[PDB]
Structure formats: structure tokens, C-alpha cells
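What follows is a short report on a single structure.
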Amino acid sequence: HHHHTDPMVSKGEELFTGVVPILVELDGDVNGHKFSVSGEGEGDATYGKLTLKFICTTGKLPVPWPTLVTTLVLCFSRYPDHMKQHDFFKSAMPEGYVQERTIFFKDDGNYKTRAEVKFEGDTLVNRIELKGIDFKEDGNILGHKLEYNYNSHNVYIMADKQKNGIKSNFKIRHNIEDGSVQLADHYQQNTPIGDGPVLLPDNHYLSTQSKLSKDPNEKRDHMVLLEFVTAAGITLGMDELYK
């Protein structure tokens, strides 16, 4: 909804009232295996909810789909009302923001990603380039030894006032089919594309859950993703209103 006392908050909330269509495009190269992914779906920031289907448009995906979840749109996070002044991601819209990561897979290779997230008309677009190097051919990634699932996790967000953006580092644990875990250490920075002001947040976290599934009628290599992302970690207003 639109009704906030801060007109800067109102501007960003306005763009994300209702269901917004999403397009995702990724071009990737991991150890010289070139691939492309296209995704479509919709986001509903009121509930923190994304529903997306991704297709590998070059044939078989050379890495496991779960390793691409975090790469393949944090403006759809649900920020509670008392935290809306800390929503960097919507405040950068519609001009958008850049999201850069390095992801280190423990005892394996790394991904470097750069994405631009912005509106094209009514559609929110996430355009990504991914470069992966130093992977082991018989490791868990190029060897496809990961389970097709995704563990819930919390991620801390901090301002980077020098870059007028945010930074975040966090660990993802991917499940290996033998019951072990493959760690993926993420380093992330985001910066605005426009030159206007943005909301720089106090420290807080995002709580994320994802469900991965398959489309039984789809013969192409693909992933169906339901993702929820909710902001938390700042207590109400002046204090607690219920004591």
C-alpha cells in the first residue's frame, strides 16, 4: 500500500503494490561450459513471495540448479511496516541497482556474478553475467552431487555508506547426496544505478526459505522456485507496545 508518512518510502512501496512480473536472464560460463538461463514469474512484496520458473536455454545445465538460487531479486522481500525506512532495494527503483557477488565453494571453484536489477516498463528484470573458475571436474558442482533442495537461512544486511549501498556476507550450505554438506561462502555488494537518494539501512537480517520443484510437463532442463524473503531484526518503534 501507499500510506506512509515518509514520501520516500511511499514512492518505493507504490511500485511494489500488487503482483509484479519478473524476467530473469543469465549468461554463464563455468570452466568454459557456456550456458544461458531464462526465467519468468511474478513477485508479491506484500507477502515476500516470488514464484519463478527457470529454463536452461542452451541444453543441460552444467552446474546444479540449487547453486544458482541466490544468483537467479531482493526488492520483493517483505519489509515490516516499522522497517520500511530500511528497504534499500525498493528505494533504488525504478532506475535499479547492481548486485555483485563472489561465491566461494569450499574445496572447489568460485562464481563471480554481476547483475542489474531494474524495471523495463512494468516488468522487473534481473540481468546477470556469471563467471565460474577453478572447479573440479569430479567435485560436487560439476559432478552434480547436490540434492535438489534448499535450506532455510538468515542473512545479515549492512549499509556501505561510502558506496551508497549495502554489503552482505553469508554462508549457504548445500546438501550433498551422501548426507554431507557443500559450503558456499557468499560476498555481496549492491549499489544504486541512479544518482538519486536511497534508503541506507540499519543492520538487519533477511530470513529466506525456498522450495524447489519440477514441472512434470517440461522436457527442458529447468527449476521451479517458490521463494519467501522477510526482513527482521529491528524491534518495533520506540520500544515494545505490548508490555
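Residue numbering: from 1, along the chain as shown.
Cβ coordinates come from backbone N, Cα and C, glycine included.
As given in Swiss-Prot:
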MUTAGEN   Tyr150 to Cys (Swiss-Prot position 145)  In mut1.9; shifts fluorescence lifetime from 3.03 to 2.74 ns
MUTAGEN   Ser152 to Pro (Swiss-Prot position 147)  Increases fluorescence at warmer temperatures such as 37 degrees Celsius
MUTAGEN   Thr208 to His, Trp or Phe (Swiss-Prot position 203)  Results in significantly red-shifted excitation and emission maxima
MUTAGEN   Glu227 to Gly (Swiss-Prot position 222)  Suppresses the 399 nm excitation peak, leaving only the longer wavelength peak at 475 nm
Tertiary neighbours of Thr208 (mutagenesis position) (same chain, Cβ under 8 Å, six or more apart): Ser152, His153, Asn154, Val155, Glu227, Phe228, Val229
Mapped DSSP class for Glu227 (mutagenesis position), helix or strand or coil: strand
